Amino acid sequence: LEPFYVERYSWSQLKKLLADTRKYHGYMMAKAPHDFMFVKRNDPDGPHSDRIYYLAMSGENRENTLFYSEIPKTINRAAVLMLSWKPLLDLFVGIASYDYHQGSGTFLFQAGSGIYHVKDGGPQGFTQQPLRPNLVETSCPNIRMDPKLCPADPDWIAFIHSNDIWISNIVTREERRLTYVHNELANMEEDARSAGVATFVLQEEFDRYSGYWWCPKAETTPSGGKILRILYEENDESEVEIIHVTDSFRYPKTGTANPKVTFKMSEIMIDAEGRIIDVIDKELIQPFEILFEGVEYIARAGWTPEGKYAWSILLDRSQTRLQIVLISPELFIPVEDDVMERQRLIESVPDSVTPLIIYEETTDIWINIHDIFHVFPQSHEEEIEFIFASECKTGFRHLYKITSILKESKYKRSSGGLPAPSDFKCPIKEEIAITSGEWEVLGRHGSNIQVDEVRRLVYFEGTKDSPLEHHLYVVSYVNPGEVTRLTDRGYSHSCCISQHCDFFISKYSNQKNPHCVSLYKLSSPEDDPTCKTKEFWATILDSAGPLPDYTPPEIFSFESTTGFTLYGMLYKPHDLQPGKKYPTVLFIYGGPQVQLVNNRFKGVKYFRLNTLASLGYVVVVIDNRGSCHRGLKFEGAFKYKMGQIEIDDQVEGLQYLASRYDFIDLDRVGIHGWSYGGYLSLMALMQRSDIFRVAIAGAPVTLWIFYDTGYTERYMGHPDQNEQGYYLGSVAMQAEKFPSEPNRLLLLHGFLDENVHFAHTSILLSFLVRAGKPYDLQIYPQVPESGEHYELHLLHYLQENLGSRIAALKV
Amino acid sequence: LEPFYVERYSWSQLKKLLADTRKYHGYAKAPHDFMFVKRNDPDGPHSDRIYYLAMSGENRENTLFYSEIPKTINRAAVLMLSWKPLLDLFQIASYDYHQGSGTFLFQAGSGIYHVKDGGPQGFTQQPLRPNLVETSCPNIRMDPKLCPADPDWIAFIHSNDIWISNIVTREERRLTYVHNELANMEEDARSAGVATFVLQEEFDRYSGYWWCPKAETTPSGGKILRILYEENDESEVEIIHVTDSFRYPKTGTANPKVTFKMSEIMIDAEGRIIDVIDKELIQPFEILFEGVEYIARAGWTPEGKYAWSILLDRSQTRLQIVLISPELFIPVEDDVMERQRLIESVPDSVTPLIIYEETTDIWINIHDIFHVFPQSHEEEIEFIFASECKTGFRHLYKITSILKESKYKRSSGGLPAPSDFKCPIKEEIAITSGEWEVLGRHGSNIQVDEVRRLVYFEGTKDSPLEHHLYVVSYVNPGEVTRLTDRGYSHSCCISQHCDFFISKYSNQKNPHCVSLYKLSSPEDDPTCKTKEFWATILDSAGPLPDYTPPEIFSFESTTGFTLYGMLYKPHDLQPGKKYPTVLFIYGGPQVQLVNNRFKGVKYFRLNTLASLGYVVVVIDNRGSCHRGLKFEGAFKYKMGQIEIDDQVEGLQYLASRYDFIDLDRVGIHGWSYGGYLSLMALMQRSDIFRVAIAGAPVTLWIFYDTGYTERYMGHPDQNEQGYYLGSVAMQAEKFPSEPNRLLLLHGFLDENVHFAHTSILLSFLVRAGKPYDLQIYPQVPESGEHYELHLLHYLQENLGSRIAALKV
Ligand SMILES: *C(=O)C(CC)(CC)C(=O)Nc1cccc(C(=O)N2CCN(Cc3ccc(Br)cc3)CC2)c1
Ligand SMILES: *C(=O)C(CC)(CC)C(=O)Nc1cccc(C(=O)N2CCN(Cc3ccc(Br)cc3)CC2)c1
């Protein structure tokens, strides 16, 4: 077997080969249609059942904006209907999201500096032409964030300005600040209080972006006015670590203080004319730490559908205990300066009115927070019926229908004592498994459920058919049995369901076929409303079909000494020669919450894995233990042991490939990844120098004590209880183990990285220097220009130090 | 001509090699800051005790020693003075001394300490216990100084304000109220008695206040002590950040607002403070000294009648020496009416006195030479100054200026005109002259003998490659007598008594020695001076066994100047074979690399390189110093445009004389201005230079400071083209498209050449699609060893070795 040697291109020639083949800037294309909403036309004479509204980019260099398409009552089943995108807004930055109120037809969105509104599909009817956006007028000096329509009165919006909540009336022009917690004309180290804003760790590590929730119902007052309510989180970041990059912000490093959090409630009195009478800020009747002992993080919150109770999903610091809590507005009382007056209000609140833990669970691995939580209309004063998803019972996420009894508590506030841990716990009347099996329901990154309350069905997405494809399923929540798959095999799907439960949209792709979006009509046979069938209705987005210049990889699997099937992707060298062994590049992520190996189109983001194969590299990707869509036990393998197990699985997979394929030259293996991938690239060269000639680490984690609480503690615990795993997991603390031979270690980092600070790369550099070890470095100090330089530099480095003829001579 | 290829060592082999040969760390302080105190004991064996600072061997604290100078020596033998420690180990970078009381004052760590030796209370025979100056001040005290008028009183800086403290009464007292330590650097940018960044970094002025050397007595039998001090407002000055913040005037932006202030301290007969009166200039600094941007130097006349100052314009092409009577200052009074009364009480006759003014089309070079003779007429001041402005070489002038009443009378409510305060010049006499310079920077100064009417000075008169000590009469200047011996470069000081001198001297072959020399006169002519060796203070180890020195060479440039260089020949030079060449460069103003000194400490690794098979070259291009103003002035407005021509010229000269130089395998390497020229070399002359390794390069002249950049390049508005052509970062498209030719090295927290220079360059290299290599040293012995290791390996893999030739 002769070594294959990649063509040795000049710098200028690699630059040209890359620019000639370059297809997409920043590893993304036009954002496919998304955030769909179905509105019925309710027009017996007309040809259309529904209008769909959605966000999309019509082209590559376009803004994300609002479109609608018409859903015909009938189609020609001989042909394929392509829906035409009619713009909703009359435009001469982008819209990331929007709000809608069914009853009025009011849209509300942010677009750059402005909050705007328009009306369509309400009582005022359906436009045939683009609408002019109506700017909501403000006096606020700074940009307004996170606007939301009051579901009980669409003349009212809320929004954030300089970390306080304001409200504003789009009819009357009345604008009112509700919270006085932050001073814009002040320092960041002096003022670390914020209302209605999710803090860094909740945004980055729990994907909660909003910190305030309109109560969905008005309370009518005896005057003929009403009360609106906003539940909001209030945060004090004073004790939280501050870090600067070239300004600065509050980053809870692992084992340090998270913010100090609480629930507040703004109570807003409006008269018969829609003008504010008064605004009463309310606080909890006893402080947060008393009512919810042991709770670090407010993971999710909202209201029950009639607005009787607020709810929250609450996590302990170790993220191994989860509680769902009902929080009556009655637990809130005016913020009172007068201790005398204040004392009266506290006793004016009955002892019966205390928090209600309707659900609690624990695990020895970790809680994976998700967006599934559906509350049924209350049928009885002292019962709540809901659907929630959990891995805690079987180690795969499944749907459970639960009924919790709303008991009066043992604990009495009057007695002047403190509550016991189980004093607010609610008895569980009923806990039925809706789903079960060796596969998971999806509840993250847009995956959710739709509940049909008429037919007593729940639509959900899951791994049931294959851990490599997401599919849409329907099942009864009343007498769970048959789970019906609604999407077709040989694609991975990403769906949403009409609110009306009679249509679904799928965005779908596979290894060979770029992404498409199609609409499917849902029906039931006349005899059984419980049974669901689907028919193709129309295409929303066609793909351009297979790219002529992209060769997909093949999915492979292998049974592993660890007891699991591990999946991988193999990119065979183009124009493959017989009796020639070729240099190999392992591309890796390997960290929690991500899966690289599945049946999806890889030709956009991972196009350059194809470019590499095209130059003569074997490219390999493997999802090691710790990767997702394989259940909690598979995910849990590296708890406390991050960095210790991932390279075994990668090497196992590589030896699998090399015994099965003799074109793989194990003498010439490179590894490359970003972030956790950068981490595992370094660990690889450190631990398995015999396997890996070269490691290129992008934005690596090098010291877990420099990373945040929400992520690090979940997988590695508090550092005080895992000094040894933090040590063995931190590449920076083990610089001595890297090779004493140059051209083997390349570090790549942005200077202004907000997630994986440059601090990781500079502390590693500091320890590499102490240990007298060599390293190559590239810095991208700000754009498409940076990305081209990286790709150019990476190809040139692999050529010169792995693949080329000269590479072999250099040793 | 068959190419030599260096032995291709592994990383581990190179690390071992460096560590085996490593003789020094971070490139021990030789005795320095000497002082001579007379014994005045007719029966004792010694004339003088000398005090100095030194480290007693490496990895040791700089501290105070003394040695005994014997009245006589055995002229057959060589006397090695003993180092006697002056200080006991505790419960030093500089020191102050008060002759009359024998008081030493110095900072050591967070403490200010004092001891007594050599005054009335006599001479210790054992280490003395340092006495702490006790304080209530929370933060570190800086820049402590004895009041020459009263050695019980010290001043110091605390949180950018001036304080005084009595080492006997223990009274402590804050004099100035300009800074609040609690407030942030964006809000509070005022300081008193403290030299700001550009004056410390670009003009070597470290102190910003000066004790008046005389007390005025009061009616009561008390006294008034005075401190002249500069007050700075940095509010308008650019701020920069490093992993705190600091005030850095970027070229073309604002320098601090500056003024003089006077603190008037009333002391009663028992030595207690009665009162402190803060005083300000009768009219603003901008009115009294028009066009003055920088306070370069300040002090007092020897009797304390005037404060003096050397003032520069922003272009640094006008220098003025100004006398400032304490009567120009009035109490700070916010009471509008009372203030007016105070203004009226100051006579019109009291006025700034410009005793000297000079201009140049090149630049003013600030130096430390300024001697004021005692006044013998209220109408006149006699002094010795040094200047390049008359001939283009720095010479000593003896000047007498007439202190006349000014035409400007303050009461007439006008503003003064530019020449209103100019004093006439009664006399200007050249003391030295010729195609050579007097040294006045980095410790070089003069000692004036006012009995024999001689001045001692150092100079290049004998050669541009050696500094020598000289003496000449300042009355009938003629014969200049060299006192140091040829074949060494000397760095000297003279006893205040003008009867001894010390020299620290070395040459290419011989490491640094320090020796004491007795000065005397033939009985018939006291103006005639001879020297005799007296003793060794510091013996050298003799020639290093490891180290092979370079050879100094010169070539007659097409530019019309002789240019000097150093050549390290490859070790075990094989005939017929040609070796790869590393050019080491600085090439910037105020520095000379090529001279007759020992290069075996700092430039040792140039010898390691030669030991591996590299020809090493060093050349002093035009712009370098010790060759006069015209030579230095070559790159005025044109930094980066001439230096590499001189480098290549000397390289081509060496190559045509020596077949053993492989011109196809030349690398260049430098730090700072040398990193700058390393980048310029690769950019302008990729035909000559395979590899450029640039350490802490300047890449963008508008990111460097006012004091340096504007001196040599002017205001960026007056020099668009020089600033563009001189700024590497603006020309990233002119770099090679071939990788492994360009390596950048930078510290991340560099306070002098900011990392910003390297990051802006990388931004433009990336935008232009250009390759580069980078090493960062993120905060030391550790860093030094890694750099030497990476640099040897980089040159091996990309210039010198078999593999390097194959690679292209
Ligand atoms: C890590 O989590 C981080 C950085 C903190 C998150 C933003 C990260 O992922 N950073 C990142 C930087 C740059 C690019 C990418 C990235 O997504 N890709 C996609 C795949 N591409 C593979 C590739 C590309 C080119 C070649 Br020549 C070979 C292989 C890598 C960059 C992520
Ligand atoms: C520039 O003015 C600066 C950086 C702002 C001032 C501190 C600078 O000069 N920096 C600097 C950093 C590190 C070392 C040095 C230095 O003076 N030397 C000594 C000379 N030495 C020659 C050498 C050493 C080793 C080898 Br393998 C070859 C040549 C280089 C560094 C200055």
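Here Swiss-Prot sets the residue numbers for chain B, with the shown residues being 48-74, 77-140, 166-317, 327-862, 869-897 in order.
According to its header, the structure was obtained by X-ray crystallography, 2.5 Å.
Any Cβ shown, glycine's included, is placed from N, Cα and C.
According to Swiss-Prot, the feature active site, charge relay system maps to B:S755 (among others), an assignment based on a curator's inference. According to DSSP, B:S755 (mutagenesis position) sits in a coil region rather than a helix or strand. Annotation for B:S755 (mutagenesis position): same-chain Cβ neighbours under 8 Å, separated by at least 6 residues, are B:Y669, B:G671, B:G778, B:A779, B:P780, B:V781, B:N835, B:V836.
The feature active site, charge relay system is assigned by Swiss-Prot to B:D833 (among others). Listed in sequence order, B:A779 are the same-chain residues at least 6 apart in sequence whose CB falls under 8 Å from the CB of B:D833 (mutagenesis position).
In sequence order, B:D788, B:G790, B:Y791, B:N835 are the residues near B:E275 (mutagenesis position), counting only same-chain partners six or more apart with C-beta under 8 A. Per Swiss-Prot, mutagenesis B:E275 to K is noted as: 13-fold reduction in affinity for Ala-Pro-AFC; no effect on subcellular location.
The Cβ of B:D451 (mutagenesis position) lies under 8 Å from the Cβ of B:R380, B:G523, B:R524, B:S527, B:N528, each of which sits 6+ residues away along the same chain. What Swiss-Prot says about the mutagenesis result for B:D451 to F is this: Reduced dimerization and reduced enzyme activity.
For the mutagenesis of B:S755 to A, Swiss-Prot gives this note: Abolishes activity; no effect on subcellular location. The structure shown keeps the original residue.
Under the heading of mutagenesis, Swiss-Prot lists B:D788 to A, S or V and annotates it as follows: Strongly reduced enzyme activity. Neighbour count (other Cβ atoms within 10 Å of the Cβ, all protein chains): 19 for B:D788 (mutagenesis position).
Quoted from Swiss-Prot, the note attached to the mutagenesis of B:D788 to E states: Loss of enzyme activity. Loss of dimerization. B:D788 (mutagenesis position) falls within a strand segment according to DSSP.
Looking at Swiss-Prot, the entry for mutagenesis of B:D833 to A says: Abolishes activity; no effect on subcellular location.
Listed in sequence order, the mutagenesis positions among B:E275, B:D451, B:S755, B:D788 whose CB lies under 6 angstroms from an atom of ligand 2 come out as B:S755. For the 9-residue gap in the deposited structure, the Cα of B:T317 and the Cα of B:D327 are 7 Å apart, rounded to a whole number.
With 6 residues not built between them, B:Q862 and B:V869 place their Cα atoms 8 angstrom from each other. In this structure, B:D833 (mutagenesis position) belongs to neither helix nor strand by DSSP; it is coil.
Across the 2-residue gap left unmodelled in the deposited entry, the distance from the Cα of B:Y74 to the Cα of B:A77 comes to 10 Å. Once the 25 unmodelled residues between B:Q140 and B:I166 are set aside, the endpoints remain 16 angstrom apart, Cα to Cα. The secondary structure of B:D451 (mutagenesis position), as reduced to three states from DSSP, is coil rather than helix or strand.
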